[PDB]
Amino acid sequence: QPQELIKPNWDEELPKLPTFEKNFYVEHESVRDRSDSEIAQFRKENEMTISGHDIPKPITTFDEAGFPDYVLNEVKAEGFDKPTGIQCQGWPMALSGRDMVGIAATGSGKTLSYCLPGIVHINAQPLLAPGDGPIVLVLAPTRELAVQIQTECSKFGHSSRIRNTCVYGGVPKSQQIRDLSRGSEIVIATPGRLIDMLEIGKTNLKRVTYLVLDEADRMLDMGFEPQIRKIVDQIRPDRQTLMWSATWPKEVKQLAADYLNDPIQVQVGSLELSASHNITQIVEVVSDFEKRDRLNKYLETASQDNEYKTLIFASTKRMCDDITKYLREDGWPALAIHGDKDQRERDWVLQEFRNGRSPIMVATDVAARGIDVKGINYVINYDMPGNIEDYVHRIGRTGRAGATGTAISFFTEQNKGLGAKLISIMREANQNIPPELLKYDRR
Amino acid sequence: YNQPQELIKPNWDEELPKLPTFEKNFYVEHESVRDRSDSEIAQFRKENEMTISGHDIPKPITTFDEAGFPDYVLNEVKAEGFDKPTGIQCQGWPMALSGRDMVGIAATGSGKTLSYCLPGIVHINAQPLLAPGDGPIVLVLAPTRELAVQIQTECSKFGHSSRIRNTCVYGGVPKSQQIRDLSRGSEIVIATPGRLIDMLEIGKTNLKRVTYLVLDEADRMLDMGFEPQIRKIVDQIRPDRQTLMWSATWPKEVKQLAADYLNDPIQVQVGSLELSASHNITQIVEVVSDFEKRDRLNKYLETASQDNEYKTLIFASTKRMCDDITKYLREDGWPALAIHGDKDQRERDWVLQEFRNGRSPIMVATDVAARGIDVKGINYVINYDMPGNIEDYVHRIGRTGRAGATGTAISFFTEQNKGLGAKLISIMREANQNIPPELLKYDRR
Amino acid sequence: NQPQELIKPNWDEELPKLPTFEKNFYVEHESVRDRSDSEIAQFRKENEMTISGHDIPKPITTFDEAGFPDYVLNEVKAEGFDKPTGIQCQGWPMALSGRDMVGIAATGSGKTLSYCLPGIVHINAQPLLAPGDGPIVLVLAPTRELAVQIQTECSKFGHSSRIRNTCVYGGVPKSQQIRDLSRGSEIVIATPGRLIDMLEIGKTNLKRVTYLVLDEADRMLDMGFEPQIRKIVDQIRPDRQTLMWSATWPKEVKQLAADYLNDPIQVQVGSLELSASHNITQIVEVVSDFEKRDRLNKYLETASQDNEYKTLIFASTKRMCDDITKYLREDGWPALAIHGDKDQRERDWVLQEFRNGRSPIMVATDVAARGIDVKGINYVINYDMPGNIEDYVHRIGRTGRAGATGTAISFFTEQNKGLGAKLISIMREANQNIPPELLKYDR
Amino acid sequence: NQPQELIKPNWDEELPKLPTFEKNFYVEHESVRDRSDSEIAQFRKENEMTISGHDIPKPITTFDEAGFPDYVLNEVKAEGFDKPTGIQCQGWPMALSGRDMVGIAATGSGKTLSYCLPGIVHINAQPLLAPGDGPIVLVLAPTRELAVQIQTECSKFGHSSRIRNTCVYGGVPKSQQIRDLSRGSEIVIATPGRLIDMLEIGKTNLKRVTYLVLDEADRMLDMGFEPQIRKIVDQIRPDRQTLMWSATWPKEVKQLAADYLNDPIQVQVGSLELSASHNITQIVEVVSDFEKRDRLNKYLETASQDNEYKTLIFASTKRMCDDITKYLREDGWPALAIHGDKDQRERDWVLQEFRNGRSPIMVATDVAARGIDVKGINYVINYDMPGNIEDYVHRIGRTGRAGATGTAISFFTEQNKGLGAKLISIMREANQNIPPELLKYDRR
Ligand SMILES: Nc1ncnc2c1ncn2[C@@H]1O[C@H](COP(=O)(O)OP(=O)(O)O)[C@@H](O)[C@H]1O
Ligand SMILES: Nc1ncnc2c1ncn2[C@@H]1O[C@H](COP(=O)(O)OP(=O)(O)O)[C@@H](O)[C@H]1O
Ligand SMILES: Nc1ncnc2c1ncn2[C@@H]1O[C@H](COP(=O)(O)OP(=O)(O)O)[C@@H](O)[C@H]1O
Ligand SMILES: Nc1ncnc2c1ncn2[C@@H]1O[C@H](COP(=O)(O)OP(=O)(O)O)[C@@H](O)[C@H]1O
Ligand SMILES: [Mg+2]
Ligand SMILES: [Mg+2]
């Protein structure tokens, strides 16, 4: 805050900055030749379609990607195989130095599609020369989703000794300045918390050559574009930008044309959320004050069965700090999982929820990602997500074998933008729709 | 928070049947180890000069794939790029992964740290989840702040696959931030005995899940009077745990301690006091230095500054005195860079980059920080502090004068390390020694 | 610094430099004198009274028969109290007469206010406090949880006559405890440990103390408080009025009464016997402090099998009562707590949720659970053990009223050796079986 | 560096390795010799001199008569006083010649400037401080409030030849004591208690101390500081020049001189005694700590009845003098205070408001109320008592010079029993009535 705004004149300062390389792709032995026929059948096998110039070719296995061995032995240490559809096509795009757009399901590997090409980008550049800022900068919509990607970059950047900082709201900055002063090759920042440390000048965006935007759709819902364009005007314009999000409305396409240089977009996601038919959806029009009483009403209704197993969902981590701080004081056993928690800390909470030691657990969307806890009654959406991909995945946590379940959601008028497609999720699963939810179905 | 006290010493003869069950042995003698048979091993022992004395000691490994390590950890030594594991790790791993109490003595250029860190992770993953309010399962004890964090930097690089969390708790610093990391749970704790007891008295940790205890550098740790505090820490750990001792000096106190805390121990020694002792460096250690140390250093740098471009290497034993030495001379107008273990994980390679590029002729470093560097071309290596053994001294001075066949070594010796005066002349008198007018006191019997 | 820490005054020549005060304020009423010598004779015998002294007054029968002014009488009026306790029926006119007295009764019948109401009329008879003068009333309690309740009830009758009271006690920072003494206070309820300290640091003086109270004398002698008390009364004028109060009458309490009281008049009211009703199964486990949470989790899962259990965990202090309920909520258990320092009226919302099965588990202290007939209690768990057995009997006494069945699981440690002799003495009176591990601690 | 430290250094082997300083700078301007040998003899006991030594120099008459440079002499002129004190008339040639010397005089004599000015010329012969070097001049003082009096008194003659001076003393947070020592100072003012606490943390060093002074070594010896200075004087070069100063001549002060001074030379300037010129009604009251606030209030109602009363309260510490000042102000009594740390010139504005009767009550410390003519004051209450009986005689001495009447209310506690023995003989010689309760602390 105390003094800075000035935007630099990059027409004048680009000849003053050092030179960097962005293209690294290796076009490994196997891919060519196949050739140009079985890729087509493989492409739209896993929902791939191309629209761009000089398309690279998809990969099949990890070892066919031009990743070095210090990062390739970490995919092995993490036990994965068969990289995700976007990782099979997005990586040859990213290692070629191209600006690109990537949309896929939230739960797919959009994160590692830019995290791994960012490590090769860093290690090709000289040492950090203290007082130099980061080389990779990724901007995220919310505080605790920045930490999920920051726990995903620490999994593959120890080999290269890469230092990483995460800058986000809601916390004292006196700890993040002492992580930035030690140097950090990757910085994960929220636009609100990042600018006011560039205005006090404890970091620079002068070495940022590889910029990536995770979940740009969510980014637009908080009015953060006045804050991102202000700092993207503080970076060298010849960097490589990588867009990533889950949806494809008209507003992400507007943002792509303003920052990307000849962008290439990857589409893997696809409408046909099936809304597995064995879940009763009850959506209720409520307000800010009306909850915490409907929850007691639906918790004591769940309490009558034994042993019930309830899962409450929130979209922030401090709404889970609020809900849990309220159930426990009313006399309800409650456990929580959010992003600022540690996996092994979150894995003990997941273990105690399966053996039925406490029937209630509050969770966030990022924490409740790829979990199989069978036995779940009464999944409660105390909040509603920003998209219809998380809703189906939120309620998708009920009923595989027994083939029955209920999902209690608390809906309010500031969530109507998804109602129109929400009824079509209830309408395909042949669920009853309340007359007060038809208020959010027109045009 | 605040609480000042507790003391409890438990009666383990009565509390053992109430404790859960755990496994310590895991190692399975992979293909090429068996069998040879006992003809190949015979001189590979003295090829790697390792000395075993116990009963039913397992047989050494040669490959990484020959250790009973899973692939999720074996794919991490690959990402670190290591081949041909260290000699002591080639025999210490079959011993330690087999759940036996052991002591290992070798020079601090070996893999002593990872010879017990890697077997400790499989020990962790064989136990249930941490069940909050449970303390660590592995406890490693270190003498000082900056040795513990090197232990933490080798456990951090190998715990992502298993998501193992590790904390390091050490004295001389406000307690306010390590308590918030202990509460989130940590499977491995690396502690100095000085503060470790100081967190059991106000109670943010327990030693009741500790099944795999390690004592690193027990010789130097014993030299600072930490044993009266180690009595308190081992009296609160299950007596049936697995203890693994490691040190460099092989006294004359371990033999006592090893047989007071280890149950049926197995010792392996790889090092030997007989090698190198490089004669191509003029070693000039004569300065009493009690508190002169800064005054001679400017004068010994004023003589070094005359040549150009000189390249000087200052050595310290602690980080808090290694951030100091740079803090003392830079204010007199001397270009200095600092290198230690606590900070500067990636930063020390930039300082080493500016030491090769000739950007600053002076660099202060500690023994843990100056590990495996070939930055040679270094005149006038100064031991402003002195190490605990005669193998760190030789490696301190050993980084000068190989090709050009000349070098100098200035050390500052004082009564606070007189226990090593006897051993340095044994290398100095082989080294065509100087006159000890001030070591006179420190050679007899 | 806070030095020099004992100085004994010379009362023999500095007492003639201190102001004069009066101790006798009672004026016998029309219906009290006389009846006579038969109605007061029997009335002491139908209330188990036993007097011993010189010039013992006639006991009271109703509130207005006591020589109380009207501004304190209209306080018991608004409090809606019926037919004051026997110890109040005779304890009042003895205290109002300026006489040193001893009152023996069960912990809770009338003892606290037996000296508070006569202590207030003692206060309003003196000039204002002239800031930098200490208190007129000095109350000594052994523990923080007991000293708070004295202040919690002295603050209930000291607002008509504007009156301030303070608690000073160990384990807590003293900075705030001095900023209330900075305001001056007529009454102080003090722990010997923290009282000796603030006198050595010169943040209060005992020069205005003329009316001394020693509550829970049997506790203080069990905790080695006499050598600290002997130093406290070294700084009080010898013509003070000292009032002793206790629950038992061993040889060390009545030696302490003879050493400090001038012509004391004893009154014994209670029954002195602990019958330990036999329809509760008393299970005692000799454990240490690090097993207590594991076995609580295992005894709670045993109660969890019932439908529906209602357990009461017991702690002695506020700090662990906060620990226990902190730890249960993180283990997945529904937990409520009630203690004295906090929870004056919010304490009663907890009792209201615990009676109705809103929450099956409630943690409490011994003082906080005083006089609650919350029937429905199975499995009262003594996570702590008190210093005295009268509280144990009342702790376990909360299990089985009509159905006449219950369980009590106690956690016994080496630190509780002082009560083992009296713990088994009642466990065999109730003819419950004793496990061998606490036979070490008999006699 | 925060271990324990100050193990004795080996000076027979470490002294040849330090740079060198010379101590002799006195020039003995020419006509000081000769007079001679009888007109010096008349000079000696006009000022009550007592000399015992070898090769004794001759004393001074005027400021111009000393072998002082001009940069130091232009300030003795700037204060506007002539004719330095009898102890300054010989103490300067003793100290400026670099010989170990002890001077005894009353506390209030010119004992101070006999060491301040010869210490600065000793500095100016040496190079700049070369940060990380400790001080050259070290003087030891017994009390915080006496240590600040000399460092506020060193701030008068060391500005021109720029010399920085710091005061380090116990009972206060050390975080500001190290940050002025970080500035470096040729003169540092230290209490034995807080000096060892800065040598063990290694934020000052005693390697360059060449000019040691022991001011008021008598009172320092009574507080058990001797085992601590032998700890301190063994951490400094043995070839230094030491300067002792005190008012009393016990057997322990001279055995203290033979143990630390090398070939010491002795001078006294005063025919001792304090005979408590008698004009004050002394009412001693054997009291304890918790009643004194009410006891002073009753003595204030007794003074407040008079008009216009003017009372002076005395304390020994600054911190217990701010307590007294804003403790009766809570009782409704207007009080003003004077101490050594603070109130540089407002010490003088409160003094002007005290005589003209804008405020009748004033609390004071010992050093802050020394050498003031504030007469018109009755009712001086010694709420605290000093460590010796020489300050108290002056403390009560503020009551009655012309009018020939005065009162002195003293508060005595077993915290002051060390002074009870001689308190009675001063009251018995002033033939004041003696309370029965104070006779407890007199003999054996
Ligand atoms: N090929 C793969 N095999 C197994 N797990 C994977 C693979 N790719 C990613 N993951 C896991 O999925 C998660 C990554 O999800 P993320 O990419 O953040 O979702 P989004 O698509 O919203 O970015 C991480 O937990 C990662 O470990
Ligand atoms: N597989 C390996 N091959 C070769 N060197 C290794 C290997 N693993 C670790 N090292 C090196 O050996 C050292 C391991 O630390 P170590 O020397 O055991 O600490 P200490 O010996 O003081 O206990 C480090 O310097 C590290 O670079
Ligand atoms: N006359 C009365 N009528 C009804 N309740 C009373 C009366 N006197 C005291 N009480 C109750 O008894 C308690 C007073 O303290 P008490 O329990 O008597 O301590 P002790 O048991 O040590 O005497 C209060 O909780 C109050 O509600
Ligand atoms: N030559 C002088 N002329 C006038 N005043 C002096 C002279 N020397 C010292 N003083 C005064 O004496 C005080 C110095 O303290 P001092 O009284 O010497 O303490 P001590 O009694 O311990 O010697 C200063 O306040 C100063 O004003
Ligand atoms: Mg080691
Ligand atoms: Mg009571």
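Residue numbering for chain A follows Swiss-Prot, covering 54-496 in order.
Cβ atoms are placed via backbone N, Cα and C, with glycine included.
Features reported for this protein in Swiss-Prot:
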- A:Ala157, A:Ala158, A:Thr159, A:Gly160, A:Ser161, A:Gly162, A:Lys163, A:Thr164: ATP binding site (BINDING)
- A:144-319: domain 'Helicase ATP-binding' (DOMAIN)
- A:347-494: domain 'Helicase C-terminal' (DOMAIN)
- A:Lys163 to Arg: Decreases nonsense-mediated mRNA decay (MUTAGEN)
- A:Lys163 to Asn: Abolishes enzymatic activity (MUTAGEN)
- A:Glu268 to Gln: Abolishes enzymatic activity (MUTAGEN)
- A:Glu268 to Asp: Decreases nonsense-mediated mRNA decay (MUTAGEN)
- A:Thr300 to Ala: Decreases nonsense-mediated mRNA decay (MUTAGEN)
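Surrounding the centroid of the Cβ atoms of A:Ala157, A:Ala158, A:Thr159, A:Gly160, A:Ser161, A:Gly162, A:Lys163, A:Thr164, where the record places ATP, the chain contributes additional residues within 8 Å, namely A:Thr137, A:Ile139, A:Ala299. Taking the Cα atom of each, A:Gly162 (ATP binding site) and A:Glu268 (mutagenesis position) are about 13 angstrom apart.
In this view, A:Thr300 (mutagenesis position) is surrounded by 17 other Cβ atoms within 10 Å of its Cβ, with every protein chain counted. Under 6 Å, Cβ to nearest atom of ligand 1: this is the test, and of the recorded positions A:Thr164, A:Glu268, A:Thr300 it is passed by A:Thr164.
If you measure from the Cα atom of A:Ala157 (ATP binding site) to that of A:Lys163 (mutagenesis position), you get 7 Å.
A:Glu268 (mutagenesis position) sits 13 Å from A:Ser161 (ATP binding site), taking the CA atoms of both as reference points. Of all the Cβ atoms in the protein chains shown, 18 others lie within 10 Å of the Cβ of A:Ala158 (ATP binding site).
Here the CA atom of A:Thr300 (mutagenesis position) lies 8 Å from the CA atom of A:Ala158 (ATP binding site). The domain 'Helicase C-terminal' (A:347-494): residue composition by secondary structure is 60 helix, 21 strand, 67 coil, according to DSSP. Classification of A:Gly160 (ATP binding site) by DSSP places it in coil, neither helical nor stranded. Counting other Cβ atoms within 10 Å of each Cβ, the recorded positions A:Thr159, A:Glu268 show the lowest value at A:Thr159. Under a cutoff of 8 A between CB atoms, and with a sequence separation of 6+ in the same chain, the neighbours of A:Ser161 (ATP binding site) are A:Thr137, A:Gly138, A:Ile139, A:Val321, A:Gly322. Reported as a whole number, the C-alpha separation between A:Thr159 (ATP binding site) and A:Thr300 (mutagenesis position) equals 10 Å. Long-range C-beta contacts of A:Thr164 (ATP binding site), restricted to its own chain and to partners at least six residues apart, with a cutoff below 8 Å, comprise A:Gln201, A:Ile202, A:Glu205, A:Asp267.
Listed in sequence order, A:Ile139, A:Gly143, A:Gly155, A:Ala157, A:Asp267, A:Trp297 are the same-chain residues at least 6 apart in sequence whose CB falls under 8 Å from the CB of A:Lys163 (mutagenesis position). Put simply, A:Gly160 (ATP binding site) is 13 Å from A:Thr300 (mutagenesis position) when counted between their Cα atoms.
The Cβ of A:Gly160 (ATP binding site) has A:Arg422, A:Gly423, A:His446 as same-chain neighbours under 8 Å, each 6 or more residues away in sequence.
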